[PDB]
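Peer 1: Mind looking over this structure? Questions follow.
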Amino acid sequence: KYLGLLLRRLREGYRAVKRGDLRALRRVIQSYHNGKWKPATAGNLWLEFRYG
Amino acid sequence: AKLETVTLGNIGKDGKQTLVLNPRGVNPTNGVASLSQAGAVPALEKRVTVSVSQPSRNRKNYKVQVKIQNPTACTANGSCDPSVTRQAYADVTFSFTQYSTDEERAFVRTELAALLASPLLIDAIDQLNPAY
Amino acid sequence: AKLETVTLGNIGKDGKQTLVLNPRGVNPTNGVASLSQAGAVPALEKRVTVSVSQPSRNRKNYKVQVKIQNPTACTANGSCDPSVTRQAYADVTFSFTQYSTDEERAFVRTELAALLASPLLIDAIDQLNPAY
Amino acid sequence: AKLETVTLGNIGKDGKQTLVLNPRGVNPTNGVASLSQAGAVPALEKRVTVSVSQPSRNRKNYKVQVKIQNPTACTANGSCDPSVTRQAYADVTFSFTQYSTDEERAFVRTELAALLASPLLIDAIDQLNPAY
Amino acid sequence: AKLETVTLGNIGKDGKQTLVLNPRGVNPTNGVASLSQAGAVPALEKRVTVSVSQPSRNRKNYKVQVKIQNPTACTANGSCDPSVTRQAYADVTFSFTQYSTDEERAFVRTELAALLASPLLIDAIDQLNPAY
Amino acid sequence: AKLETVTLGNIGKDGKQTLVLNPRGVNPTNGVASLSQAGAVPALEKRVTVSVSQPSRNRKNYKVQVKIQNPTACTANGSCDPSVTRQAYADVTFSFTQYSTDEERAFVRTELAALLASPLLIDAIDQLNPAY
Amino acid sequence: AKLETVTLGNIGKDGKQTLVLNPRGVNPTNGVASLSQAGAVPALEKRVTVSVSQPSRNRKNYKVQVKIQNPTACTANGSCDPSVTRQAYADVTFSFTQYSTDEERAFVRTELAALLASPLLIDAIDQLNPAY
Amino acid sequence: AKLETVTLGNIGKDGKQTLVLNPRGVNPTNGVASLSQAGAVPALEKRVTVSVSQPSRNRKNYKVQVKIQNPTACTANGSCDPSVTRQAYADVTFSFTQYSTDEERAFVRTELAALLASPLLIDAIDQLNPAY
RNA sequence: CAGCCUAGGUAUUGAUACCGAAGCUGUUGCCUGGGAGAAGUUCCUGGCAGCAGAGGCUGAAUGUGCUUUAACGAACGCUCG
């Protein structure tokens, strides 16, 4: 079940990627840092998903 | 973002081996690049990962990391699947104060290069001998 | 060229079918005449376009176009509409000089008709056989 | 379709001229076969082209092209060279889908041929009369 | 090596059907002749390609190639156009030295034929069974 | 498809010779059954190989490979046993999918078998004449 | 220019030999027709090739290449079939421009012919005598 | 290979005209003999050059070259001095081996001659008809 | 270098829409695979990048990048009649 949950969160991130958005794509990014991460500049879709 | 091909030369003791490293991507988390040899095999492809950091909160100095893998690719391994037997780790780490200079960085850079090229470090890295 | 219902005979592989194309009038914007074969389904009707452009500025490029279309539908199981699933197009384009004359213009027509009947284009298009 | 001397008779207004086109071979680049009228000056030879391209990707769109070129020069006073001052061009293009059948294909050709023989294009291009 | 219609009889598991492959256009792009089912649609379905690459820098050593392809297609209960569900194909090759002799070339031909007729290959092919 | 003495009867130009390949064995390292004609000199014998590759995870396609090799004698006027001078190769690779069918498998077999005998391939291999 | 059996009459030093080039084919990759003398061993036949290159956009001049090669057998007293030893090359290259003329080209033709016959080239080729 | 007057008879389409070629100076920079129309000015128009390149580090392997140049000129109606509007030319290149033999060289010579005399070359040159 | 275009490629229900490379051709090297004769090598099959084989029209540099490199009105050379 935990694997299924992980895959669901990944699917959410990918769907965000497909629809296209840089800020809304961070829905999952905020689910790991355990902190209020702030931006620094203008990122990119695949950049904020390949290893983000 | 590093997307440059590096055509290395003077590899090995004989100095007659040459290598080429082609970029493979960038890791948009820690400011890391990636470069590899031309091929399609982990053992035959040598890894070069450079990384550059900036101060955020945990530290107040830069960090230039460099990790090179030179796996030993064996030919005869029971089939046409060259595997790895000896993994060659080469880890380099730097730390520069935010008030340092390009001059100072180049100074350490060239001193490192010259020591590596001289017969000083060759005896300790290849033949494995202590400072008599 | 007065438009009228055109009767084309001795057509097809064996040259026994016939086509009765009735005028569709002329587009006022495109300035192009159109004919179509009588049928129950307007969408399933073999159509025939003809255009005769006038000479433009400074080049005059006497131009003629002829666009023949032929559809073929196949009503799917459960569908109450014979959707056009197949379409054949053929567009001929003649280009003449402002000093061209009836003589060679008729010559070219007869040439094209003769080749279109000749064995070469015959197997070139019936069987889609490249000519070599 | 093997290339061979193509002899078409009964052409012109009166349908009494004849053209003998010899094979010019095939471009290895465009993959297009070419035929020419036998004459003294190759610049003054009636040329005809036949092309039949292969299936493309994901639409596959079978296509065939025939290009008819007829030149005519006019030796100027003092000029020792029958410079080509006139050129007639006719481009025919057939488009079939990969589901096409020789039945419909030959139907297309015969329709085109009879249309080119009908009074319709007769007045349309022999005299440049836009059809209406 | 003239191109024409080939009617191969005594075909299949019990050797009763027959296939008639009519010629196509010899591919300029690579100089390879083509034969296909009598048609109509099967003309663009079934294929038999034959090529003979002459001695070259890569080729030394004439190389003869024969590629046969048979696409199995079906119509869903409600569809119209047949879609290919499966694709058969085989590829025969003969590589022959510049000093080869025609007698031995035909020996090779007939040997391959008699083996394909031998029960061993029909078992290993038609039934897909390793010889054991 | 168990191994055993294969006797090809009539083969060759005039169709008069016969071949007797005796059963060698099966290399298990690659699952390859082999057959050789009766002799002593490994380098001077007509050989044939049959192999049956099942759909691998990275392939998912059934394969049958059949090879034939025939070396030339060119026996010298003394001075030792003959020397291999020329080597005629033939290779066939048939390929299907998992839901393949016995019938169309045998169909492709017989199609190629009769192609090998038809006059086209006859002079295509025989006289090396490009299909034309 | 239909390919056919070329029957070349008296030739040689005294002019008593006759040659028979049977038509092989026409490589489409470069549009070159080839003739070869009747034989078996492709390595040991006298052959000729003719190409007619049309005026490209890059050259715009008609080209006619005629290549001729004659091998020498030098058969050895046993031990294998003969080996190619000597290889006589000849290549003629006619060039004309688009407004060239048939009379001009035939003039050049017969001019080269009769110079080939004339005593000069006789001794220049036969004797390898320097024109002098 | 003595240089002197050559009377080249039965020339051109009908084989009726004659060409009288008188000798020139042999270019010492390259050792090439030359022949020209009998004159007057056509001596500076028509040319027939002859070369016998001897073995070398590149040549081994004699090369005999024969180049023919014929410029067609005309006089504009009002000018005086004719200008060359056209230029035909051809070149023959025999590559003979050191151990070549005059028998073989003459045989190749006459082969070229009579092929040039043959229907194939006449229509491949005069009419520029590719062999199809 | 920049732009303009097209001749072609394209698709399209015809009409209309993208690009100018297209496209294929061959060749240089990188070249793995899969299969395997069994090879002192020949065969089956495959990809990557580069080169040469579409075209012209207009303007900019005459060593290269760019930021005050400018605008107005007369005279001069200097083309014409």
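The residues of chain H that appear here are 2-133 by Swiss-Prot count, in order.
Note that Cβ sites are derived from N, Cα and C of the backbone, with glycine treated the same way.
Grabbed the feature section from Swiss-Prot, which reads as follows:
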type	residues	note
MUTAGEN	H:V33 to A	Decreased RNA-binding to the viral operator and loss of repressor activity
MUTAGEN	H:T50 to A	Decreased RNA-binding to the viral operator and loss of repressor activity
MUTAGEN	H:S57 to P	Decreased RNA-binding to the viral operator and loss of repressor activity
VARIANT	H:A34 to S	In strain: Qbeta_3_FR
VARIANT	H:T76 to A	In strain: QB_1 and Qbeta_1_FR
Peer 1: Can you tell me how far the Cα of H:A34 (variant position) sits from the Cα of H:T50 (mutagenesis position), in Å?
Peer 2: 6
Peer 1: Any same-chain residues 6+ apart from H:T50 (mutagenesis position) with CB under 8 Å of its CB? Would you list them in sequence order, or say none?
Peer 2: H:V33, H:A34, H:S35, H:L36, H:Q66, H:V67, H:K68, H:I69, H:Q70
Peer 1: Just going by other Cβ atoms within 10 Å, which of the recorded positions H:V33, H:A34 has the emptiest spot?
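Peer 2: Fewest other Cβ atoms within 10 Å, among the recorded positions H:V33, H:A34, is found for H:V33.
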Peer 1: Check the DSSP secondary structure of H:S57 (mutagenesis position), expressed as helix, strand or coil.
Peer 2: coil
Peer 1: Quick one: pull the CA-CA distance for H:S57 (mutagenesis position) versus H:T76 (variant position), whole Å only.
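Peer 2: Cα-Cα, rounded: 46 Å.
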Peer 1: In sequence order, which residues at least six apart in the same chain have a CB under 8 Å from the CB of H:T76 (variant position)?
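Peer 2: Non-local contacts for H:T76 (variant position): H:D82, H:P83, H:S84.
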Peer 1: Out of the recorded positions H:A34, H:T50, H:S57, H:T76, which are near chain G, with a C-beta less than 8 A away from one of its C-betas?
Peer 2: H:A34
